[PDB]
Amino acid sequence: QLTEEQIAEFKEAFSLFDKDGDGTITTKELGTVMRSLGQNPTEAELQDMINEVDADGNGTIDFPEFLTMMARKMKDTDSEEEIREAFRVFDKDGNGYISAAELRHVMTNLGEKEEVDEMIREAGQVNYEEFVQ
Amino acid sequence: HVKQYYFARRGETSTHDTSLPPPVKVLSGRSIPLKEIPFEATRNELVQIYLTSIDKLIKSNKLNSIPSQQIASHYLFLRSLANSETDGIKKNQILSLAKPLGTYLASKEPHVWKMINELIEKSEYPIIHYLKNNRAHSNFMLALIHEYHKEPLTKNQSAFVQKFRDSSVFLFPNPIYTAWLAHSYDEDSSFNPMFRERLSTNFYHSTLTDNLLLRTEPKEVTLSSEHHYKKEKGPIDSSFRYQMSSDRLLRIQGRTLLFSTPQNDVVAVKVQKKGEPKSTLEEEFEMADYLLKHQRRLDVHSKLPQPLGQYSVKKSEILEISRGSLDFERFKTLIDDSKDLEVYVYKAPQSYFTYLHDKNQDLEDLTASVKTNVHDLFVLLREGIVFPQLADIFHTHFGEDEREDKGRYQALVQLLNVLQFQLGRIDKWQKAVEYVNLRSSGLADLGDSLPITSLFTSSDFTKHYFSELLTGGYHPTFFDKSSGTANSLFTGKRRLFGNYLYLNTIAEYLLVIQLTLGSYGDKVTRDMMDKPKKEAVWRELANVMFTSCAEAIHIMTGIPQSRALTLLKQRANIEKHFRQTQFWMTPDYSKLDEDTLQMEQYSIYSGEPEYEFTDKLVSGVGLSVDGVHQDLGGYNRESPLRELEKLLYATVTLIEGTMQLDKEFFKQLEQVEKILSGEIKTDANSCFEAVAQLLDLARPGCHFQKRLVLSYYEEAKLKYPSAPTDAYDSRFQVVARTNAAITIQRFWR
Amino acid sequence: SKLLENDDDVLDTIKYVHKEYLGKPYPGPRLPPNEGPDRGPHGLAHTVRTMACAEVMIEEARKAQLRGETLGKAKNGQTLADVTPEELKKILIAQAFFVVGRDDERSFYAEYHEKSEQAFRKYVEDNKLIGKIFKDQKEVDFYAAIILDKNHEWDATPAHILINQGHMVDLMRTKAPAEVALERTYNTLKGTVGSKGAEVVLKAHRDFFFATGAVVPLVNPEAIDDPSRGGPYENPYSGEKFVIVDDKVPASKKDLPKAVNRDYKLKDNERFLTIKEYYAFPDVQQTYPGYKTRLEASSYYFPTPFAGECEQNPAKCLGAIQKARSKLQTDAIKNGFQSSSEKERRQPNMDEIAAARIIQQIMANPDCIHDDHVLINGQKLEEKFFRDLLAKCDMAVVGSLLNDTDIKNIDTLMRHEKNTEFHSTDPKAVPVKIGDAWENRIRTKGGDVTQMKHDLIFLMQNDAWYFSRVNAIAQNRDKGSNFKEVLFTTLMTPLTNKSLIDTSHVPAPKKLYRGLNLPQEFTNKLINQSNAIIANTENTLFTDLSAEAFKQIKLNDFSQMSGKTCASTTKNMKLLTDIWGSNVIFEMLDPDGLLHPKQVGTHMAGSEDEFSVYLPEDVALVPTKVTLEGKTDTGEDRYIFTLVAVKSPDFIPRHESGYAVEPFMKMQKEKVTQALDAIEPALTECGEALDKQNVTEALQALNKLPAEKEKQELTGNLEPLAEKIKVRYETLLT
Ligand SMILES: Nc1ncnc2c1ncn2[C@@H]1O[C@H](COP(=O)(O)OP(=O)(O)OP(=O)(O)O)[C@@H](O)[C@H]1O
Ligand SMILES: Nc1ncnc2c1ncn2[C@@H]1O[C@H](COP(=O)(O)O)[C@@H](O)[C@H]1O
Ligand SMILES: [Ca+2]
Ligand SMILES: [Mg+2]
Ligand SMILES: [Mg+2]
Ligand code: NA
């Protein structure tokens, strides 16, 4: 299944990109939703997605169908390299060094917000490949 | 694999002012025509006057005579206005107008200049971030205009100023005002639409909604040909007939006979009422079938009734089968007088016949039932079905047939009327909801509905209950002897009244929920002695009310319920709501002397003026005009539930402002895409400014929108590889850091 | 004068300091607290009382300066009457932190004030007040030094004086010999705010003590309750005492010996000077006002439960203080006049019955009206009669007297009249035919008199051409009005009052608002009168100044601007401020219910909250404060005057009676003469003729006539038809 936060984000994006509020979005704006959720598709793949599902003639996608399409697209799209992209975003220096206090501060204030005191324990140098294990 | 979509679509029209009463007043046999004051043109010319006044201030060299706060406000507003502008000449003129202010601020006051530079680096409209606190209560634009502008204001400008004098945000252009209103609910916002002038306290939470609504475009809802109200349904002619059995008669309630079944369900026979024709019964039957068929598509959680037939029976049979009932006489007087009565037969569970305010429900069952009812109500509203008769909430009964609201309660009375300033009393609030159409299972009286388009046109309902809004606004001070017309901003709502009635419908739904919860709490805690648990009951009821408002917001806009609840709690205080509902919805206060009642009111209204009333309390009841049934508020006074009004206005304002912010964001997005793909030729700085503006219009607390904006920014950087980006790098780096933090927090599991 | 019970800054400061520190017991210096954890003598109530004392001192210094008195100056040379409201806000915010850092009751002091100043710095640093409330670090460190109080220089700056004297006044409770403590506090106060000002400060702050349920001791300069004990002088704050000789008690304070420390051993059978003997000295009698005042005590001896309630609820304490200091001013205003037996409207008097009968007769027969007079069977009533009837008759009771026939007879009255009535305030309007307007527009077809009442009220509320002239005539300020409109005013005012009384049935609001448009010179005159009244209303502790308040009020009262007319008021000030654009607003407070407002139901926008007030004869609107709340749309200044309605037989105007009876008696004589000359048997006639002749020599007499009569219409018509003053006058003369 998908995570609760993921489902909430997908629902909010679907609602935001449903212009007339009928419960469905068209093919034109599906690529914009994909890009908005981070899964920017290629021209060929985007055209494939447009054609395959919407060959029904209606040309609209309801939310359960969108959830299915994104679950498929997320089945194999985020390997370890994309996962460590976010870790490298913090890489001020190329040595793989990140103060654990910096991680606590960023994870609390700048993100989803007590969990950090337990996250750090399992985690002054924090080598990135060390934690992704 | 069943498609889940609504049969109603949303769009825009040029005006709702079509086929509705002409704008005239018949006063003392004289016809006074009524005219509109254009909101947008007046606001724009007032801003032009402000720009000329700023030029005068620059020429007059009295910068050191003004507080640094006002100079910072003027400078930041000028920068924001320059950013919002498109024409190059106007943008350059505004920037030149702002330059001396910046020079002076840097020279003689570096401390404020530092924060100004921080804000300038943090947003494209720094004024909205600067003003999201009590500072917004100071009208710097109006002060400067009144100071440096000697020529008299025109009548239009004078009207605009006297209606919107509370704050300068009311003079902002549309995108900036929408962004500020959206961000004023944010976590780091201390704004509160209230300030305490020397004499009394001024609340202007409704003025925010009014100023928002005057900037929108008329709305239209288009119903699909498959819609319940777009179908030529065939006859309900059926052969099924029900076998009356006085033995099986479970009971009688209202005009309904309840019989038991071997399946543990209840068969309900609804007999025709005196004045209602067969059309009402057939309509209820059709609505029940339509909802039952489409339950999966719409995702309604109510245990819907299953209709069985709608036919005619002999009155003598009805009398014979109901002989043994304990309520035979009332049933006899209710039902029709004809020998043959139309009946509507259906099958429903036990909980369908227990009202949502029944005292034999524990708090958890009540919470579940309320959640179900609210979800169904607002989902069906999105489907295009309105329920204007959930309860009978009456403001007053005295001159009911004469006054233009017909005695009906208007949850947004300030928006729908001229020279109304706050919500009034609720007449006999107990019995307004004693037969409420919300049940332990879900919605009950499905036939008493209207199409949503009935709100956006001059239907029988709109013409009957809202004629001041449809006709126009008249007051002697509006009269202009030169032209002979009455010019007011209220008449300008003739072309937008659909939006106002939409918000009013949402507010009335929430008010019905509130009254039902209050009735439940009053009945439950009446026979109780342990005070702390009696308090816990009302605290839980307040939490339920707030959760229902957040759920309505989530359904209407799509904001997650947690964020909706946080945004609501920013503007409405649950502690005060709990205290006030506990105090005023029970008869305890009626057994207190003046001094004790005032002393307790001190604690009820923490930091606000206490409720004032000269009415004589009825022992054991409280405030009651008829002397038997309690009502909420003194006669000719406002309602004592202040937090309820604040919560209703916060809910409707959040919904409408979110929609408007989305519209602004998407038009800016179209401009950005045009620039990037090449249909518009411009320098790199223009593209970077456009993407930054798009970043400013994103929803507060929403990240994926900023993710899309950052992707567009990176595409722009690719488009112009040889241009500096110092101004926007900080904010887009903050966005990127948030993206990475979210990714890390997500992959952990 | 200003009340800082509205400044949100101070309210949130109070909430803060209560949430963190003032709401916690004493942790001790740790060491055992000397009095245990109580935080009572220095809790939140103490700080709020001190802040209220500072506010009262500011107001009283302002009033003393306005009265024309010279006040003591600080080292800076700036009197207490020169503190701007923002400066007062800053001083209050500082004073909120004065005793926040106290951990024990033991006299240490430096450490406690260091902790309090640290709390002040933390607060002023954790809320960004440096840039918003305070100007710059200069002023923040100034107030930090104030709170620290490193040195005992307490008279350098106004804030020093206010904070220190407030703390002293609030701590005066604990001083043992209460009499000398009160004397010292009074002298310290009078050194800065004058004598009357010190007295009013002390009274207000004693009322603050009682309001918050504190313990107040007995002060007895005369030592009457104590039989033969007598208390030693023992001036506190120093501990000094005076030692006397065997029997050589000085006759005056001048000849007393030098002070001796608290630690002194009596020798050669010596005794300390006594409190009673000290307060028998002529010098103290001529220099001290409170040398005989006896302020009894608080009945309880331990703090009341209300003090505990206040401790964990600042709102209740603030409300109690507000009530105390408002009722102080109200009682000061009311003390200068006689009490009111009741509140309801007066019963009809002699002339009012005759006036009502004459008005009814004029209603019955419109033909009696002429172009320049009214002819009632011989009597020729002229505009002067109707004018003095308006200016000497309470039209509310007259309207009550009239029965329901007159409301209907209005139809015949207007039918017979198609004359001209001019618009008063501006002469460039169009004359209106009152009768034609009534028959065409104002009146509505059908409807019983219950509807004609509403039509009359609607005409009164609208139709500026009508009510402008009517109000001008009623208040005797019109310019060039003819006889017909004067008569219409006289007839309609009582009938409008009757319609209002019958139609109105809603509860009466206690606050009302009235909008007026006046020239700035008239506004300045009003402000001067209001200041004269306000600055002389004093609730002193020792001396009684009721006579001065009576004189100033009765000399500068402008409550006639609202009298004699059915004045329209609104209980929604926003309506006046926003749309009606009025540059003067009268806010009328009626806590006792002395005005009897009636709801004017005209079914017009914003008119549901409009009422009509007819000021009674013995009610005066005494100003209590004047405020400048911004400017109108034009730009001129907007002034708000708060008025309190006070009822007293000292406001009734002395009217010589018979104004409405002398013509009535002439009319009765005319009727009798008509009947008798029409009678013109003899032997049987004599019996009736004797009394018919005897009745005629009334000459302002009514008793004998019914006895003669015992022409039934005429008899039916005839049938309905101390120490404080002397004390105040002696004070005025002396
Ligand atoms: N549950 C009840 N118990 C007693 N009287 C009732 C009840 N319900 C309705 N009544 C009375 O019967 C009258 C007519 O009923 P009404 O028109 O409200 O039915 P309804 O709302 O269509 O019914 P329902 O919601 O059960 O389908 C009401 O005005 C009220 O006086
Ligand atoms: N239909 C209504 N629903 C709720 N409040 C109302 C309504 N009409 C007026 N009010 C308010 O009730 C109070 C009395 O106004 P009114 O009933 O018009 O005399 C005022 O505070 C009005 O703003
Ligand atoms: Ca759609
Ligand atoms: Mg019903
Ligand atoms: Mg019904
Ligand atoms: Na009412």
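Note that chain B is numbered according to Swiss-Prot, with residues 98-846 shown in order.
If you're wondering, the header gives electron microscopy, 2.8 Å.
Keep in mind that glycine also has a Cβ here, set from the backbone N, Cα and C atoms.
Under the heading Mg(2+) binding site, Swiss-Prot lists B:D542, B:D545. Cβ neighbour count for B:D545 (Mg(2+) binding site) (all protein chains, 10 Å cutoff from its Cβ): 15.
When secondary structure is read from DSSP and collapsed to three states, B:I841 (mutagenesis position) falls in the helix class. The Cβ of B:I841 (mutagenesis position) has 23 other Cβ atoms within 10 Å, all protein chains considered. For the mutagenesis result B:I841 to A, the note given in Swiss-Prot is Complete loss of interaction with host calmodulin; in association with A-842.
Recorded in Swiss-Prot as a mutagenesis result, B:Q842 to A carries the remark: Complete loss of interaction with host calmodulin; in association with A-841. Around the Cβ of B:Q842 (mutagenesis position), a 10 Å sphere holds 18 further Cβ atoms from the protein chains shown.
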Cβ-Cβ distance under 8 Å, sequence separation of 6 or more, same chain as B:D542 (Mg(2+) binding site); the residues meeting this, in order, are B:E381, B:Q486, B:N534
Rounded Cα distance, in Å, between B:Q842 (mutagenesis position) and B:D545 (Mg(2+) binding site) is 49
Residues among the recorded positions B:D542, B:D545, B:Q842 lying close to chain A by Cβ (under 8 Å) are B:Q842
As a whole number of Å, the Cα atom of B:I841 (mutagenesis position) is distant from the Cα atom of B:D545 (Mg(2+) binding site) by 52
Of B:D542, B:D545, B:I841, the recorded positions with C-beta less than 6 Å from an atom of ligand 5, in sequence order, are B:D542, B:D545
For ligand 1, the recorded positions of B:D542, B:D545, B:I841, B:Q842 whose CB is under 6 Å from one of its atoms are B:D542
Once DSSP output is merged into helix, strand and coil, B:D545 (Mg(2+) binding site) belongs to coil
For ligand 4, the recorded positions of B:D542, B:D545, B:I841 whose CB is under 6 Å from one of its atoms are B:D542
